Structure formats: C-alpha cells, structure tokens
Amino acid sequence: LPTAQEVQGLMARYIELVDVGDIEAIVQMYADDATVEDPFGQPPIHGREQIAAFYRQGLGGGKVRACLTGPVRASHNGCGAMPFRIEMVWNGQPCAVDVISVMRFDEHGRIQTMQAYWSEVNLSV
C-alpha cells in the first residue's frame, strides 16, 4: 500500500491531472476493479471505461479547473481524504463546487475506490 506520505502525493497528483484535463492519465491512476461514487449517494460506476466516460463528460470542454483547498489527510492503510474546489460553467456563467474526495489505494498504488462528497449546498455562483 502507499504510505501516508505517498497517499498525499497521489491525491494531489490526481487534482493536478483533473486541472489540466488529462483523461487517460486520470484513468491510469485507477485500478481495473475500481469504483467511483460521485456524488456520494449515487450508484457506483465500475471499471476503467465507465470511469473514462465519466471524466470525459465532466472535463471534456477543457475549461474545468481544480485546486486543493486544504491539505490531504492520509491514513496508514492506503486511504486519504482531501478538500478541493472545482471551477466550471453553468449555462454561460462561472460556478464553483466544493468537494471532498475520499480514496482507497490498493497494493499496487492504484485507486480502488473514489467517493466524492458534495451536493447543491456546495455549488456557488
């Protein structure tokens, strides 16, 4: 498993990749048995193609930005949690969403699960 420090590095890297819209690099961070729940509360999606499709739909326009808004919290069992903000578009207007992502990494350093906590209470203009 990634150490606590390695989890911090991986999760920060994920945000960097989201910020530049590197779909294949994001997908390559995930395990082949990975799931994504985003927003948490919705059914998980499964596997690399579904995850690729999800990021294409979210980031495809190219004008999404993302940045950490606090330190990555990391455990000793390959998990971590991070606060960040996504900047995007709502029908021609700049909007932002505050998110916390919780990730578990597997013994090969790939993301096994991602859960993104947010709802409309975290969306702003």
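Using the numbering of Swiss-Prot, the residues shown for chain A are 3-127, in order.
This entry, so its header tells us, was determined using X-ray crystallography, 1.1 Å.
Cβ from N, Cα, C; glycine included.
According to Swiss-Prot, the mutagenesis experiment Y16 to S carries the annotation: Reduces activity 20-fold. The 10 Å shell around the Cβ of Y16 (mutagenesis position) contains 22 further Cβ atoms across the protein chains shown. According to DSSP, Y16 (mutagenesis position) sits within a helical segment.
Swiss-Prot lists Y16 to F among its mutagenesis entries, and the accompanying note reads: Reduces activity 2000-fold. Reduces activity 10000-fold; when associated with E-103; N-103 or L-103.
What Swiss-Prot lists as active site, proton donor is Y16.
DSSP classifies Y32 (mutagenesis position) as strand under the three-state reduction. Within its own chain, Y32 (mutagenesis position) has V38, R50, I53, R112, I113, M116 as residues 6 or more apart in sequence whose C-beta sits under 8 angstroms from its own. Recorded in Swiss-Prot as a mutagenesis result, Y32 to S carries the remark: Reduces activity 4-fold.
Annotation comment: Swiss-Prot describes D40 as active site, proton acceptor. Around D40 (active site, proton acceptor), the same-chain residues six or more apart in sequence whose CB sits under 8 Å from its CB are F56, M116, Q117, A118, listed in sequence order.
As a published mutagenesis entry, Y57 to S appears in Swiss-Prot alongside the note: Reduces activity 100-fold. Look at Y57 (mutagenesis position): DSSP puts it in a helix.
Among the sequence features in Swiss-Prot, the mutagenesis site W92 to A is noted as follows: Slightly reduces activity. Reduces protein stability. According to DSSP, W92 (mutagenesis position) sits within a strand segment. Around the Cβ of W92 (mutagenesis position), the number of neighbouring Cβ atoms within 10 Å comes to 10.
The 10 Å shell around the Cβ of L125 (mutagenesis position) contains 14 further Cβ atoms across the protein chains shown. Experimental mutagenesis is annotated in Swiss-Prot for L125 to A, with the remark: Slightly reduces activity and reduces protein stability; when associated with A-127.
Mutagenesis annotation in Swiss-Prot: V127 to A, described as Slightly reduces activity and reduces protein stability; when associated with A-125; the structure shown retains the original residue. Every protein chain shown contributes to the tally, and the Cβ of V127 (mutagenesis position) ends up with 7 other Cβ atoms within 10 Å.
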Cα proximity to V127 (mutagenesis position), best match among mutagenesis positions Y16, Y57, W92:
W92
Just jot down the residues in the same chain as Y57 (mutagenesis position), at least 6 apart in sequence, with C-beta under 8 A of its C-beta; none if empty.
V20, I25, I28, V29
